[PDB]
Amino acid sequence: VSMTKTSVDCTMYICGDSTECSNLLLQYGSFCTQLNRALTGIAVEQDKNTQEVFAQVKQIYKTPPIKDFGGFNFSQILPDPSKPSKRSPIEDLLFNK
Amino acid sequence: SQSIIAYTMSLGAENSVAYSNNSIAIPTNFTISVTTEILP
Amino acid sequence: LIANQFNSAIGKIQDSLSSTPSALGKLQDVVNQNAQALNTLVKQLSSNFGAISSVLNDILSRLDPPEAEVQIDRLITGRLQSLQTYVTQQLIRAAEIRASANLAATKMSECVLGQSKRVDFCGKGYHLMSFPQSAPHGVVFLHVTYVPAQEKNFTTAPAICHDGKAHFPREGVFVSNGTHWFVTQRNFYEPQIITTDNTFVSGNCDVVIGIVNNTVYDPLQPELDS
Amino acid sequence: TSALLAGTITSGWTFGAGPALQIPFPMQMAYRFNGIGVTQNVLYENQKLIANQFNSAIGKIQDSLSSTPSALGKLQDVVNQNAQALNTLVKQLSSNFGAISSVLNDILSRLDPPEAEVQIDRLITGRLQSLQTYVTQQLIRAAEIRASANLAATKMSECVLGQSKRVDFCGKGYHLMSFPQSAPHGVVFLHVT
Ligand SMILES: *[C@@H]1O[C@H](CO)[C@@H](O[C@@H]2O[C@H](CO)[C@@H](O)[C@H](O)[C@H]2NC(C)=O)[C@H](O)[C@H]1NC(C)=O
Ligand SMILES: *[C@@H]1O[C@H](CO)[C@@H](O)[C@H](O)[C@H]1NC(C)=O
Ligand SMILES: *[C@@H]1O[C@H](CO)[C@@H](O)[C@H](O)[C@H]1NC(C)=O
Ligand SMILES: *[C@@H]1O[C@H](CO)[C@@H](O)[C@H](O)[C@H]1NC(C)=O
Ligand SMILES: *[C@@H]1O[C@H](CO)[C@@H](O)[C@H](O)[C@H]1NC(C)=O
Ligand SMILES: *[C@@H]1O[C@H](CO)[C@@H](O)[C@H](O)[C@H]1NC(C)=O
């Protein structure tokens, strides 16, 4: 649904603490600005991807305290209140793997 | 009086649906809503 | 009522488009992205790229051609890199635009030329229609959708035990207003007296978990008497 | 994910088309049976059996995910590809790119600036080529990930928020539901068919 939201500062990557390298980089033009803009667009795209996949719902819903679903069991997919992060048993090993 | 406030976002109101093994909620009225979708 | 709601919804779309300036964000972003890519490509001519002159007509005049050739090589390398970067960005943007155009063609086909049962594909709600509108380098869809508004709690049961046999609704839901039991369609509260025309018998009352005792009206019995 | 699951369990598909309307799950699954041409008679005649099959299927998913390590192959591949691209980009700093030194602080010390400028030019050309390659690869990967995320949003909309009649779109068989599960940089759907 999304990829790692990395970003690269072009001046730091090309050039270390030195300023002569930066001075020679300024004469190439706006390559570094274009690269940074592309990476920022990718990051915003990843945020939009997550918000478009998972935020289909508009109002947070809660499962009733008693799971009387006529025999159908969802304890594997419903959140587990015991563990600190309210991730379901399936989600626990999905994150572990 | 007015200042920038930083907070953890709220996903929305916590709406616990009044679930039961006997209760259904059939709407008695509707709304013909027009949604605008923009596509390049 | 539905005609008035449709007209008022279209008028509200008119007003919202008139007032809010960030409505056409996708088209504006595409146009601005292309414009800034072009502007960057043009501005790349003013960069030296390591040559002692960023203008090609001065490096050929102030320097002799045998020595000016290496500076021309630096300039052409830089400008060719700029063109390759611009063309790669243009190809990626064109792939994205082609995906969006394929989605727009699919939405036109399935919503302007038909009614799509895909959920949230054409508008939030039970989709009804769609009216395309042209736009600069894009299209705008006025997805007409059906959204239920006023819900009401009811007591429901999967079946109806009458005459020692389960009765299931042919189409609809068994509901009760406290005392009397009615069968109602699934998207609009229209109570109907329970009858064999809209219920189908499907066995006996023991198997069903949730069956409730009731009576099912028989249409033909009154004509039997009279 | 929990809000989507609770809406699916309690309301059904009604929570994606307006106000969430409560309905017993033995009746929502009967809705979904009617949505595949199977009369709702079938479930109310076999409610316990279908409930047991559903529970056992979810338990088997639990066991198969726990045991087999190559289950989350797509997410693992995406993460590994991104990490490997980052590692390659970082390792590109150790390449000379034709300059007599791969470290920029030594070429400025051992060589005088007027002569060290050409070596700095070689280094910047190489590192800029590396950055452009990395950014192009990242843009292609992001286009692929955006296509996958659009597909995930479509699957959520048409199978978590409704019952899709598209064949083999959500699971092999007559689709019934789908339960989203969060995952690192992705989502997992338990397509009940
Ligand atoms: C369903 O909702 C519509 C509006 O969404 C209701 O129509 C309005 O009802 C009010 C009540 O008196 C009138 O003042 C308005 O003139 C009506 N029209 C509009 C466009 O607002 C309608 O009455 C509702 N139906 C039920 C059964 O409650
Ligand atoms: C569901 O399964 C859990 C174990 O995962 C069990 O503890 C519970 O009793 C079962 N029943 C329900 C419907 O909660
Ligand atoms: C149905 O009942 C519950 C609690 O009994 C209540 O919270 C809910 O608002 C009711 N629904 C409607 C539409 O009034
Ligand atoms: C339920 O509806 C029936 C319609 O036939 C009506 O006669 C009855 O009084 C109603 N009861 C309640 C409690 O609303
Ligand atoms: C609903 O659940 C309650 C809880 O015990 C039970 O007494 C009742 O018989 C159930 N009714 C149906 C129709 O499932
Ligand atoms: C329904 O009625 C029959 C006889 O009319 C009776 O044997 C049965 O116990 C009743 N069931 C319920 C749930 O009231």
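By the numbers in Swiss-Prot, the shown part of chain D spans 874-1066.
Per the header of the entry, the method used was electron microscopy, 2.9 Å.
Quick reminder: no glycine exception, Cβ is built from N, Cα and C everywhere.
According to its DSSP assignment, D:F888 (variant position) is helical. For the natural variant D:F888 to L, the note given by Swiss-Prot reads: In strain: Eta/B.1.525.
Within the same chain, no residue at least 6 positions away from D:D950 (variant position) has a Cβ under 8 Å from its Cβ. Looking at Swiss-Prot, the entry for natural variant D:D950 to N says: In strain: Delta/B.1.617.2, Mu/B.1.621.
Here the residue is the original one, while Swiss-Prot reports the natural variant D:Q954 to H with the comment In strain: Omicron/BA.1, Omicron/BA.2, Omicron/BA.2.12.1, Omicron/BA.2.75, Omicron/BA.4, Omicron/BA.5, Omicron/BQ.1.1, Omicron/XBB.1.5, Omicron/EG.5.1. A 10 Å cutoff on Cβ-Cβ distances gives D:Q954 (variant position) a total of 15 other Cβ atoms nearby, all chains included.
For the natural variant D:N969 to K, Swiss-Prot gives this note: In strain: Omicron/BA.1, Omicron/BA.2, Omicron/BA.2.12.1, Omicron/BA.2.75, Omicron/BA.4, Omicron/BA.5, Omicron/BQ.1.1, Omicron/XBB.1.5, Omicron/EG.5.1. The structure shown keeps the original residue. Non-local neighbourhood of D:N969 (variant position): D:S975, each in the same chain, at least six residues away, with C-beta under 8 Å from its C-beta.
One natural variant named in Swiss-Prot is D:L981 to F, and its note says In strain: Omicron/BA.1. Long-range Cβ proximity for D:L981 (variant position), meaning a same-chain Cβ under 8 A and a gap of 6 or more residues, is found for D:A989, D:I993.
Swiss-Prot documents D:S982 to A as a naturally occurring variant and attaches the note In strain: Alpha/B.1.1.7. For the recorded site, D:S982 (variant position), the DSSP three-state label reads helix.
Record note (Swiss-Prot) on the natural variant D:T1027 to I: In strain: Gamma/P.1. In three-state terms derived from DSSP, D:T1027 (variant position) belongs to a helical segment. Cβ-based neighbour count (10 Å, all protein chains) for D:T1027 (variant position) stands at 19.
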Minimum Cα separation from D:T1027 (variant position), reported as the residue among variant positions D:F888, D:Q954, D:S982 that achieves it: D:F888
D:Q954 (variant position) in three-state DSSP notation: helix
Least buried by Cβ count (within 10 Å) of the variant positions D:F888, D:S982: D:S982
Separation of alpha carbons, D:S982 (variant position) and D:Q954 (variant position) (Å): 37
Variant positions satisfying Cβ distance under 8 Å to any chain A Cβ, from D:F888, D:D950, D:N969, D:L981, D:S982, D:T1027: D:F888, D:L981
Against chain B, in sequence order - variant positions D:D950, D:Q954, D:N969, D:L981, D:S982 with Cβ under 8 Å: none
Separation of alpha carbons, D:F888 (variant position) and D:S982 (variant position) (Å): 68
Structural state of D:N969 (variant position), classified by DSSP into three states: coil
